[PDB]
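Engineer: Got a structure here, written out as structure tokens. Questions coming.
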Amino acid sequence: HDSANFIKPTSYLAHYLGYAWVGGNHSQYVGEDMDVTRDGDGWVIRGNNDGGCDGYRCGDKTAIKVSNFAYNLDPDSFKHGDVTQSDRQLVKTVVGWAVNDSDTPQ
Amino acid sequence: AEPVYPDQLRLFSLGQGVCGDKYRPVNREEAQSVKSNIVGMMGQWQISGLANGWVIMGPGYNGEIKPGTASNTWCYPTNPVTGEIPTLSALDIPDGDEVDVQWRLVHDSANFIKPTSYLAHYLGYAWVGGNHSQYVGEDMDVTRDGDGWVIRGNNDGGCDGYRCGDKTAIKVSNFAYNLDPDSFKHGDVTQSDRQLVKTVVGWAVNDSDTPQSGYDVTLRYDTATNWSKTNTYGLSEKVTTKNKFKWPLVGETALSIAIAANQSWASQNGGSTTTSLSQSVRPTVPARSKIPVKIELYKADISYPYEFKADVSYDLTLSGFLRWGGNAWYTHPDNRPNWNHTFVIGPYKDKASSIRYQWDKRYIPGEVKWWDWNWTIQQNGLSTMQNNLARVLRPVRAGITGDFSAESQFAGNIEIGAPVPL
Amino acid sequence: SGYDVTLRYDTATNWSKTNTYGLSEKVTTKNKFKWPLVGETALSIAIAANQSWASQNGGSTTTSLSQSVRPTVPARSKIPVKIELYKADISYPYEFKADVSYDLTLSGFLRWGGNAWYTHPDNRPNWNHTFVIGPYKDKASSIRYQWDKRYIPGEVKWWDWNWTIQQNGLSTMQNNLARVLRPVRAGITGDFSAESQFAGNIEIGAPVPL
């Protein structure tokens, strides 16, 4: 949702490479009047299509998709809390004895 | 851009641009982030103002955002408050075994029965209460069935209402215990029904002039199972012909010729499981002496008692039909349909059963896939919902005593004997 | 110290079972061909299709016995070693002191006037039930568990102890059950015996200078 740091540079990148209609109907500049929507595991940014427009195929607007987020940790910053268990089902168990009858530790 | 919670939006009418005392106007980006919520709070042909000369239109205009000017202004607090669910102090239950503690939890009226009934009522379930009262959560019956408990309104006599008699039920099951690490103790382990598997005896002889440690005897025992399934398909073709041969000096010879071709396809799946038990002994023998050893393996039943101190968590299931006037499901049905949903009252397991996750996601319309909490806030008020949910999610602590038991487990014995001079 | 000799011995058994089902279809036709310079040629054509399903289950068991020797040898010398494995019958006596527990089974028919089963039958039916007089194993055979659960009607699934209290009095039942569940102690002597077990022998000998 950051306009000056994410939405404008990405729209200009798409415009410089030759994609068509990067922008909404309520503005004339690249990267303005854009809509952000959440869908599944990603996000979609597209120009708003409400009203009418002038141009050969205006209405087929370019979409930008963001997904596949990854995280590169600082090694000395990770912490975790308490581990809890639920729905426990036994598999197997064993008991025994170890007997030492000699004169030294074994 | 900052997140916008729909319950904090306010509409001033102090001229074009003027916006509250500790309030700032909402930008086009933020307004679009929650467009459906804002449009749902406007008149059919209403037009209201935003920041930097934009405007939003009502449901009659399909909620369009376009440049313009208006006298109204939607506004948001300069320093907004956090609408988080509070945390209360823990509820202590007197000691006992598991069923004893569960009995004391579900029969508590002020701490369990009322908050859960109010939660079911706020979400839109019908007829939460008994026939001998008019208030929510009173005249309820508690019954034990299997591994859980059921709480339902009493149905004795008559009632007035369209479908009174179809009363909502609340189910409690799947209890779990989070132990304090330094509180667990167990008692004596006892065995019964012992059947021998195998045994071995031996000697370890040392005839050199130094102590020796390089000896080993090992006994191992395994069992396994397996399964498989297969499917096959085939095709075939055959052609037959009769042929005669009037060869010289033979006169005539008759014979038939047949040629065939076939093709086949097969597919298989399977699996297996294995369990293994191993025991070893490795003695240290003094110079010029020898030592005897012995190993045994049995099968037996095992029992012992235990005790500890823990936190208690469980599952909660609500069953009934949803009210026609209004309910909190995100699709808002109006055909009075039957409904089931499970919440996990404890640590997080997944999004569909976590109240805290869904509550902290009411600012993202694309995340709202089970219950609509903005609707409950709109119907009842923010503090009411906060206090009810805080009472529902209150931690529980208890002391536990119990017994362990299992059939046909393993039991072993390993021995090193006294040395004998050579 | 880096030496090792190892001798290992294994035995195993296995089993399996299978079921199969199948279907088939065949179609046959006779066809004639009066080709030029052949006059007439006769032949039959057949086409078939089949389908099958199979299912299998099985298991196995294995037992293993292993022995090793790893000597430490002085500088400029050598040592001999030996390992043996036998099969034999084994016996020995023993003694100890212990607590004693057992099972108790009651067989008969239940009285028509009144009985303590939770369904309270009145057809004088034959009955069997087992109690475990000792540590806990499960709810159905534990007197103490059922006695401490007479305040939860949904737990009463075998015997009705409230009915016995009503018929006889609380202290009477308490004293009788206390005498039934009394602990027992004794000293024991016995003999162990088993056939075709394992017996081993491992030896490290005296060094020989080179």
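Here Swiss-Prot sets the residue numbers for chain B, with the shown residues being 24-445 in order.
According to its header, this structure was worked out by electron microscopy, 2.3 Å.
Each Cβ is built from the backbone N, Cα and C atoms, and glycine gets one as well.
As listed in Swiss-Prot for this protein:
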type	residues	note
MUTAGEN	B:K208 to A	No effect on heptamerization
MUTAGEN	B:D211 to A	No effect on heptamerization
MUTAGEN	B:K221 to A	Impairs heptamerization
MUTAGEN	B:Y244 to G	Blocks the hemolytic activity. Does not affect the initial structure, the ability to bind to cell-surface receptors or the capacity to form heptamers. Does not insert into membranes and form pores; the mutant heptamer is hydrophilic instead of being hydrophobic
MUTAGEN	B:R305 to A	Impairs heptamerization
MUTAGEN	B:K313 to A	No effect on heptamerization
MUTAGEN	B:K374 to A	Impairs heptamerization
MUTAGEN	B:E390 to A	Nearly abolishes heptamerization
Engineer: Hey, which of the mutagenesis positions B:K208, B:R305, B:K313, B:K374 is the loneliest by Cβ count within 10 Å?
Structural biologist: B:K208
Engineer: Could you give the Cα-Cα distance between B:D211 (mutagenesis position) and B:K221 (mutagenesis position), in whole Å?
Structural biologist: 26
Engineer: Could you state the whole-number distance in Å separating the C-alpha atoms of B:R305 (mutagenesis position) and B:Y244 (mutagenesis position)?
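Structural biologist: Answer for this pair: 19 Å between alpha carbons.
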Engineer: Considering only CB atoms and a limit under 8 Å, which mutagenesis positions from B:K208, B:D211, B:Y244, B:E390 lie near chain C?
Structural biologist: B:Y244
Engineer: What mutagenesis positions from B:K208, B:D211, B:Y244, B:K313, B:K374 have a chain A Cβ less than 8 Å from their own Cβ?
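Structural biologist: Going by the Cβ criterion (under 8 Å to chain A), the mutagenesis positions yield none at all.
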Engineer: Run through the Cβ atoms and count how many others sit within 10 Å of the one on B:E390 (mutagenesis position).
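Structural biologist: There are 14 such Cβ atoms around B:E390 (mutagenesis position).
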Engineer: Would you kindly give the Cα-Cα distance separating B:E390 (mutagenesis position) and B:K208 (mutagenesis position), rounded to the nearest Å?
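Structural biologist: Spelling it out, the Cα of B:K208 (mutagenesis position) and the Cα of B:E390 (mutagenesis position) are 45 Å apart.
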Engineer: Could you check which of the mutagenesis positions (B:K221, B:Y244, B:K313, B:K374) sits closest to B:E390 (mutagenesis position), going Cα to Cα?
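Structural biologist: Given the candidates B:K221, B:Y244, B:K313, B:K374, the nearest one is B:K374.
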Engineer: Could you give the Cα-Cα distance between B:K313 (mutagenesis position) and B:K221 (mutagenesis position), in whole Å?
Structural biologist: 24
